[PDB]
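Input: a single structure, listed below in structure tokens.
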Amino acid sequence: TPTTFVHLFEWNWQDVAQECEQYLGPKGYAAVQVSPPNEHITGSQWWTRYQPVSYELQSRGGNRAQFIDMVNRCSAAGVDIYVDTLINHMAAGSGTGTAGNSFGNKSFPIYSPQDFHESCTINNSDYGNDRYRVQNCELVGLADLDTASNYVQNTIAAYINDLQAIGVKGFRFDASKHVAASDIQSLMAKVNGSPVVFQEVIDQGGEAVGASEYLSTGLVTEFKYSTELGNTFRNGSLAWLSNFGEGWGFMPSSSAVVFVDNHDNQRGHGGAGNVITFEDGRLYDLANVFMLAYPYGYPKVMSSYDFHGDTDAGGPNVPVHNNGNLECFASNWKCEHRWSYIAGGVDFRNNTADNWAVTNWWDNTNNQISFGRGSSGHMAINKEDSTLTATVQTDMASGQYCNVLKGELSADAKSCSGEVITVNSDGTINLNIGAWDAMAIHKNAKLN
Ligand SMILES: C=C1O[C@H](O[C@H]2[C@H](O)[C@@H](O)[C@H](O)O[C@@H]2CO)[C@H](O)[C@@H](O)[C@@H]1N[C@H]1C=C(C=O)C(=O)[C@H](O)[C@H]1O
Ligand SMILES: [Ca+2]
Ligand SMILES: [Cl-]
């Protein structure tokens, strides 16, 4: 069953539609978070998508027909679409949009200067001691919408409802911390049905505005997860993760959206160098394996492009699906959602969704850990530099299983493509995991 979504960052609508059919659907990913599909400022940088001009569906990702085509094709494949929705602001300065519209002096095709809060700047110090400025002033000069206005609320809700009519199933509410929770409650009252909604709120503690304020309007991004996971995997002991989640002070599991990294923090925005990303290779594989095996939050796998150290640069100048050639894994699109350890982690999460408990936790007091999900699955990670050969207890049926991180079960269930793990008659496994490696097995990848 579906348990994990993916952020196809800067992927165009044609690439996403093909990816849904060829990979995401077959592999069991629940949904795709796409880049803002509305009209935005021209320019090659990735951040131009976060400066709206209007709500017309003509963006760098493609036009309206291509967007609709993507929603239909993904839906037929069993994959939902979550739209990155800008509820806090409009573009800064003046210029021209991707659909031909002009704007300037807080004057847009759909908003007048009177539909915005009076200009003021959000200073870094405001985050810790002035909620009024955090929510009414401008985020790096972006025109701050008067979200308490009935006209503004109606206009954003009409956009959200139009997207739902096309078939969009969820929404990421961008920059939610900058909008009073009460304004979001009023906005939601105008939204049809009950789509999936997750709100971006960066809260590591000590903020004037807390993540907990948004729990009643939808899921909330738990940024402590990304940071603490990265910090533990790099500078701490994996043994500490035995009570990861609410035990560490995170929000309720059922309210959280978690990730190893997102488009902002992999670039140093809202996250330090301890955040683990595709650049870290095997370290990234292991961090993802932990997140996907661990029963906390609703995870989203990151799918990036090699930005070659340029934190402002837009994506590759070549599509992912390029004339029958997949532009993945090298210096263009990274396609982490296709990395064997990550796709295997997703398969494990999908197949252990009937048991959300962490059972039989074992560790060597440091960087070797192992735990199960009852009789649905078991996993182990070795981050020491000597082989993990400990015998661990599981609740799994004895037999042969495919290590799903390195391969998969054949259609006739007679063989695996990767190494085989053996669960003894007493339920134990005699591990044999090399340094910086791991294993995961589940009840639906058992050899016959
Ligand atoms: C890029 C982000 O900037 C702000 O985040 C700040 C955190 O709120 C603050 O706690 C932390 O200390 O510092 C962060 C800045 O470095 C916004 O709050 C946050 O919303 C924003 N991220 C999203 C907003 C955009 C504007 O539309 C986009 O450019 C980003 O890519 C969004 O993910
Ligand atoms: Ca605001
Ligand atoms: Cl996010």
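Per Swiss-Prot, chain A residues shown: 25-472, in order.
Cβ atoms here come from the backbone N, Cα and C positions, even for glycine.
Lifted from Swiss-Prot, the feature list:
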- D198: active site, nucleophile (ACT_SITE)
- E224: active site, proton donor (ACT_SITE)
- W71, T72, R73, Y74, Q75, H113, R196, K201, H202, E231, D288, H293: substrate binding site (BINDING)
- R196, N286, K324: chloride binding site (BINDING)
- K324 to Q: Abolishes chloride binding and reduces catalytic rate (MUTAGEN)
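Annotated features, which come from Swiss-Prot, shown on the structure.
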{"residue": "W71", "record": "substrate binding site", "Cβ neighbours (10 Å)": "18"}
{"residue": "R73", "record": "substrate binding site", "Cβ neighbours (10 Å)": "25"}
{"residue": "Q75", "record": "substrate binding site", "Cβ neighbours (10 Å)": "25"}
{"residue": "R196", "record": "substrate binding site", "Cβ neighbours (10 Å)": "25"}
{"residue": "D198", "record": "active site, nucleophile", "Cβ neighbours (10 Å)": "19"}
{"residue": "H202", "record": "substrate binding site", "Cβ neighbours (10 Å)": "23"}
{"residue": "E224", "record": "active site, proton donor", "Cβ neighbours (10 Å)": "23"}
{"residue": "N286", "record": "chloride binding site", "Cβ neighbours (10 Å)": "25"}
{"residue": "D288", "record": "substrate binding site", "Cβ neighbours (10 Å)": "15"}
{"residue": "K324", "record": "mutagenesis position", "Cβ neighbours (10 Å)": "26"}
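Proximity of the recorded positions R73, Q75, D198, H202, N286, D288 to ligand 3, judged by a Cβ distance under 6 angstroms to any of its atoms, singles out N286 in sequence order. In this structure, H202 are the recorded positions from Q75, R196, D198, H202, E224, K324 whose C-beta falls under 6 Å of some atom of ligand 2. Ligand 1 lies under 6 Å from the Cβ of the following recorded positions, listed in sequence order from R196, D288, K324: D288. Of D198, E224, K324, all annotated as recorded positions, the residue with the shortest Cα distance to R73 (substrate binding site) is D198. Across the structure, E224 (active site, proton donor) and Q75 (substrate binding site) are spaced 16 Å apart at their Cα atoms. Looking at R196 (substrate binding site) and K324 (mutagenesis position), their Cα atoms lie 12 Å from each other. Between the alpha carbons (Cα) of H202 (substrate binding site) and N286 (chloride binding site) lies a span of roughly 19 Å.
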